[PDB]
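A short write-up of the structure that comes next.
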Amino acid sequence: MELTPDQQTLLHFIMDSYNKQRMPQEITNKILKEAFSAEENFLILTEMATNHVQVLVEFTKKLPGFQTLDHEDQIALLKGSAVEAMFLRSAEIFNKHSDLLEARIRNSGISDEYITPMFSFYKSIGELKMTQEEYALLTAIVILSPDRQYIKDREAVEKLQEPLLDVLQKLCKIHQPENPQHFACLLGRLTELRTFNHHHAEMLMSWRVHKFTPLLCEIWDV
Amino acid sequence: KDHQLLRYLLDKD
Ligand SMILES: Cc1cc(OCc2c(-c3c(Cl)cncc3Cl)noc2C(C)C)ccc1-c1ccc2c(C(=O)O)cn(C)c2c1
């Protein structure tokens, strides 16, 4: 039981691209050095989200076939996946300093209504003990979701997403041959990710009192 | 003119 050369090539382009992401040291130093207050904490989260959306655009452009999609559908795919991918990555980092980051998140003027499900997701992610390939493929499968709003040619997206779900399943069979439910638990994370879209919308919608960054305002229609 | 920054990042090199 092994990946085909074609699947190995596909997986390789995904890992290479995923592996390039980074948080500038300029930003990380702020997590450690800036004042501790709901206002500052919220501003730091904002800066992090912005840097991530940038990292997310660079990753997506290297996804096999992404650049062959209609230009507007490329935009629609990014706007609809940004929150989901940002929560997936947050999960990853939290499950592998982090002490102070966690403290800032819990004290950034954000309701427990949001914080609670957030930290619970980090927990269920950790319990899965995901590999780097799993995190990368899940991130791409989340990006290449053919069912997002405003997509003109959904079938062209299906064509890119299907092969990723095929490789992810095979990896589960090859690496966890005795736990036939592994794939199923990864999908449970896909559906759990979708719940953060509504939550996030309410966090944005319902605290007008506040300026974000230009990049965030466009992706989230603020 | 919408998503100007997003388009700039997506369309750049
Ligand atoms: C860890 C975090 C939080 C974050 O918060 C951004 C936000 C959230 C929210 C929350 Cl708190 C948790 N999960 C998802 C959402 Cl979306 N909710 O509101 C906001 C902002 C807009 C106020 C944005 C970005 C990162 C982030 C991403 C990547 C890395 C990274 C690496 O790649 O090497 C290293 N570090 C320390 C990272 C931090």
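Each residue's number is its place along the chain shown, starting with 1.
Backbone N, Cα and C atoms are what each Cβ position is placed from, and that goes for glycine too.
In three-state terms derived from DSSP, A:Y114 (chenodeoxycholate binding site) belongs to a helical segment. The chenodeoxycholate binding site annotation in Swiss-Prot covers A:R89, A:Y114, A:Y122, A:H200, and the record cites a large-scale study or a structure entry as its basis.
Under mutagenesis, Swiss-Prot gives A:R194 to S (Swiss-Prot position 455) with this note: As a heterodimer with RXRA, impaired transcriptional activity. Sequence-distant contacts of A:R194 (mutagenesis position), defined by Cβ-Cβ distance under 8 angstroms and a gap of at least six in the same chain, are A:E84.
The Cβ of A:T195 (mutagenesis position) lies under 8 Å from the Cβ of A:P117, each on the same chain and at least six residues away in sequence. According to Swiss-Prot, the mutagenesis experiment A:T195 to A (Swiss-Prot position 456) carries this note: Impairs transcriptional activation of ABCB11/BSEP.
Reduced to three states, the DSSP call for A:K211 (mutagenesis position) is coil. The note that Swiss-Prot attaches to the published mutagenesis A:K211 to R (Swiss-Prot position 474) is: Decreases transcriptional activation SLC51A/OSTA, SLC51B/OSTB and ABCB11/BSEP, no effect on interaction with RXRA and impairs interaction with SETD7.
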CB contacts for A:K211 (mutagenesis position) [other CB atoms within 10 A, all chains]: 9
Under 8 Å by Cβ from A:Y114 (chenodeoxycholate binding site), same chain, sequence gap 6 or more: A:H199, A:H200, A:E202, A:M203
Set of same-chain residues at least 6 away whose C-beta sits under 8 angstroms from A:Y122 (chenodeoxycholate binding site): A:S90, A:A91, A:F94, A:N95
